[PDB]
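Enquirer: Quick one: the structure is below, and I'll ask about it shortly.
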Amino acid sequence: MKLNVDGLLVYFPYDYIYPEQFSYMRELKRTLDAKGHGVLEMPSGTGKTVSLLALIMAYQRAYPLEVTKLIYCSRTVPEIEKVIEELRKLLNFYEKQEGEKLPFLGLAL
Amino acid sequence: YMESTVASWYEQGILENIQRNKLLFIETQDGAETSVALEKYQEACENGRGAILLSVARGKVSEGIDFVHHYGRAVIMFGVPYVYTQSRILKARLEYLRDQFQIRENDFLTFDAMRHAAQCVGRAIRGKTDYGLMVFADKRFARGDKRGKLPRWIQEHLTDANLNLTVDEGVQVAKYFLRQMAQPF
Amino acid sequence: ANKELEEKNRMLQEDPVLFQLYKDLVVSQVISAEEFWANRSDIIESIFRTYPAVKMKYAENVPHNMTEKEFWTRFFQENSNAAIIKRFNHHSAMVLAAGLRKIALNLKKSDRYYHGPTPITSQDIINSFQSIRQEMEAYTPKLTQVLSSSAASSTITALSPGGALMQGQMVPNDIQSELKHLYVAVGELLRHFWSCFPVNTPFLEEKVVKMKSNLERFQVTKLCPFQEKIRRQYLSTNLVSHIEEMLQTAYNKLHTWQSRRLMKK
Amino acid sequence: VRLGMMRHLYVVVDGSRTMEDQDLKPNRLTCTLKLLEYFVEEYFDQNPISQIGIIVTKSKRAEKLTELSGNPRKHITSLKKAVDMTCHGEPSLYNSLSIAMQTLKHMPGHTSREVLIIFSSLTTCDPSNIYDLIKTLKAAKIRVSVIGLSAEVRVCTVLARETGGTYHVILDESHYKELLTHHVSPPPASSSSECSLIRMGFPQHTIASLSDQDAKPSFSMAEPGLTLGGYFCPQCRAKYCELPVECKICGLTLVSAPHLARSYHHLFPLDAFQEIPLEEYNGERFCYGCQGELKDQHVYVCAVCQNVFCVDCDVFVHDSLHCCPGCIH
Amino acid sequence: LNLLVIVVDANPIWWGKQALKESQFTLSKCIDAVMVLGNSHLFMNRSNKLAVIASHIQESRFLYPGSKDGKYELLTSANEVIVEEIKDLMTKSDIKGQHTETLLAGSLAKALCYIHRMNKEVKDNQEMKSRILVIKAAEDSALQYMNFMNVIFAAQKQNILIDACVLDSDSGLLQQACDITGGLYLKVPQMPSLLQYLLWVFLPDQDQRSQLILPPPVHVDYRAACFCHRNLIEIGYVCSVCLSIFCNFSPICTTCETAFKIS
Ligand SMILES: [Zn+2]
Ligand SMILES: [Zn+2]
Ligand SMILES: [Zn+2]
Ligand SMILES: [Zn+2]
Ligand SMILES: [Zn+2]
């Protein structure tokens, strides 16, 4: 599922995304393009993590110099474990799409 | 407040009827008892007995725990969550915010209540489109300010028709909504 | 343990038919009775399963110079505030613990269904077709042609009870119960006799019991005809021959299968 | 898709006091029993060879209201008697499923053993854990398809999906009718299911030979008076009042040809007819099925006969007749 | 009220054989008798209604959806419509030597769905007791057993009485059919006097049939046979898929191809 976002093309593992996901991605891309701190709210407990991670990875690929790395913080370790699971699934999907390993590292402290 | 309400229900026959209808579990300050009670609550939810977990909004259990499909199906909020108006730490924290950044004391207090309520009531919609209803047993939430400060996604679903339902009307509409959600897509 | 004796005492009078037939098999001394069986409050209970402490207290305080009413009285009897919450948590946990005590089908012949088990020149069709085409150039002859009085009278006479197409006793009452009882006895013993008869059972230990049952057939059918004789010599009316067919057919199956077994050997 | 024509089905009804709640227009238990009477009669009318059994569970104990039988009237009478049942206590899935398992364990392998638990009270107080019983159920290949009421019970969800059955919850009374009518039909046979030949016997109705000469008087076999004529058995030679019935001696099923023929339509399902609203060059005003003018913009057609059927004709054909009238030709 | 449906088996082959034989009975007289029966049925009451179906080897067609002789207008319309339509159908017909057996199952299916349509349209205030007065006139076809059994069971479920009036031949399938739904079975041996049989045995409706003496039902031989040589069998070995009555125990029934496991 490759989404032709206004800023660029962004990969996505799951089949379909709700319109609220489109709005989230476009607003997030606007904030990153402005390179200014901002705040936004999304209802779903899950799904926001995958959309955010996919958009950040695509933005990193497009403008690697713009963003050095992502620092994604969660309330509790049991919760951040689910985030690392989501990131692992996304990386597996992207690796299958590309056909080879890429210099991408992701870890939890 | 939870203990006082539980004691009153125990003195009356309501609590025994609730126990008959469904299992009842209560939260305590001690983490070990909290964990054991929640562990048994999960098994009760898996089984057909069901469970009614009484907890505190500020309780660490409320923030740590996440409710998913067939877990915390109906989230009940008994009273607007407000911290005691005697803890002097909040007095500094609040009057300083009034002096600097110009936030009204009542504004910040209601914000602290609404944010906490949204935190403790927003778990049922975790993911995978699992149905569930959030009932707030307090006429205060019906006030415009509370509704306005409520998160947009919940508020827009909320309507004036069901804004101030009586207990019986709320029960009937909850039954009907559960009927609608039971059937597949 | 005399479990068989206890069961016999339990069913001696609780169920009339079972003991009646079991006794009947011995009344004429047909066979040993061994083969017969060889071949074939709420609140206190809830507390008992709820509170293990109450169970231990009951065991230690079993009624001794006391009264169950007093024992009942003993039941109901911030420090107290937290005790209530703890008590509900523990009690619900105890209840929960007590409740958790340890091929796509394909076919090659479908017309067989179209013609199921129900069982079963060229110029003739042309001739019949043309003749029937020319038959009905005239219509509405109902005035006289459809029916005639003579034929109608013949039809009514036929419909009469003595006519064609229309061909046209509960005297004994007490004998009915005796016949029912005999039929029940026959059914009871035929059940075991036919239990493994249809199955070949080519095993020594399996065939022993069919041999014993086959001998039991002779032994029961020895006594059946005596009661038949008693009933027969009353009026010589309303013959009861259906019972004879069951016995004779069982004998025929027994002898035919014996011959087949000898042939197989 | 392989289908199990012969199935021994147990409709497990719960006498919980949750059944007391009048969620439906009449009392819940009364409505369930009244509709289950129709379900029983229709099940026998759509699967004569099959047989049914009712287990009523209340006060943590399960009692067999009626053993396995081939007579719908006896079960209907049991339902009518149970309508007045007190309806107090708590059900036990372990007890009910254990009773059903005990009765169904000795059933023949070829027949499909099935259980339909009409669950009303979400609670399940059982002496022993039911997850262990789930293993025995899977080993015994007893299909269990729960139908919950006003609750999506997790233990019953896992029961249904693990054992191969289906789980459902009642949206309303109309949907309850649909659920039970759907469960009436035989379920498809899965990989675990196995088929084997079953001995069958076909009796012939007999009467007095000639003017009550060499008659065969007999009363019945399960206050029956003397019968001049009736059905018989190839092996029992014992008079039977009604068919189909299992032999009381042989253990062989006695059943006539029409009863078997009643189930051929299951093997031969009717392909759905495409619904075209527009006339589509259909100049025949009269509907071929009913010879009536099409008063609605709807038409149905086969892929073989290519005939025209109205809404009522198509609905009736696919519902009851189970065969296309013109396409028979 | 009562909705009567006359399923006449007007087989051209057999009726034209009668015509060639020049026998006293003719299809014209049979149609006249059926017409008189329908007229009498409607004569019984205003609410009563009737319909007619004619059977042919190719298909089956409905014969029924001033007072020139001083006649009742409705019955006059019935007479005219049935006469014209039956003459048209008999006059126009293609020839197919391969198919000559009379078709009855399709006609009965049409009757059943027609009765269902009328029951839907009629007001719920009045209850309708439909009936099908089948009048066979030729031997049945073996290949039609399955579909005929389907329609018979549908009629049983829908509560319609199949009153068979076979003549010149005793169709075991048709007698079995009417026995299931409880409809009467009369075999008239006097074809010329057929109408008297209708005005007595068939004409009275189910309401009054019980409180009336009618010829006793004929014994029905519910025979079974194996799919090999077509002969009566008392013990059948059916499987769990085919549900087919067979000859003797076999490793695998041909119509199934299942992997039966011995034991
Ligand atoms: Zn038998
Ligand atoms: Zn139509
Ligand atoms: Zn068709
Ligand atoms: Zn054969
Ligand atoms: Zn087969």
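Positions of Cβ are set from backbone N, Cα and C atoms, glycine also.
Swiss-Prot lists A:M42, A:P43, A:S44, A:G45, A:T46, A:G47, A:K48, A:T49 with the feature ATP binding site. One entry in Swiss-Prot concerns the mutagenesis experiment A:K48 to R. Its note says: Decreased transcriptional activity of the reconstituted TFIIH complex. Damaged DNA opening by TFIIH is impeded. Loss of TFIIH 5'-3' helicase activity, still binds GTF2H2. Does not restore nucleotide excision repair (NER) in deficient cells, does not bind UV damaged DNA.
Give me the structural setting of these features: burial, nearby parts and distances.
Expert: Counting Cβ atoms from all protein chains shown, A:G45 (ATP binding site) has 18 others lying within 10 Å of its own Cβ.
Same-chain residues at least 6 positions away in sequence with a Cβ under 8 Å from that of A:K48 (mutagenesis position) are, in sequence order, A:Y24, A:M42. DSSP classifies A:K48 (mutagenesis position) as helix under the three-state reduction.
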Enquirer: Quick one, of the binding-site residues A:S44, A:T46, A:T49, which Cβ has the fewest other Cβ within 10 Å?
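Expert: Ranked by other Cβ atoms within 10 Å, the binding-site residues A:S44, A:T46, A:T49 bottom out at A:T46.
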Enquirer: Other than its own, how many Cβ atoms are within 10 Å of the Cβ belonging to A:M42 (ATP binding site)?
Expert: 17
Enquirer: Looking at Cβ-Cβ distances, which residues of the chain lie under 8 angstroms from A:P43 (ATP binding site) while being 6 or more apart from it?
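Expert: Looking at Cβ-Cβ distances below 8 Å from A:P43 (ATP binding site), excluding near sequence neighbours, one finds A:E20.
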Enquirer: Going by DSSP, give the three-state secondary structure for A:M42 (ATP binding site).
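Expert: Going by the DSSP assignment, A:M42 (ATP binding site) belongs to neither helix nor strand, so it counts as coil.
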Enquirer: A:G47 (ATP binding site) has how many other Cβ neighbours within 10 Å of its own Cβ?
Expert: 21
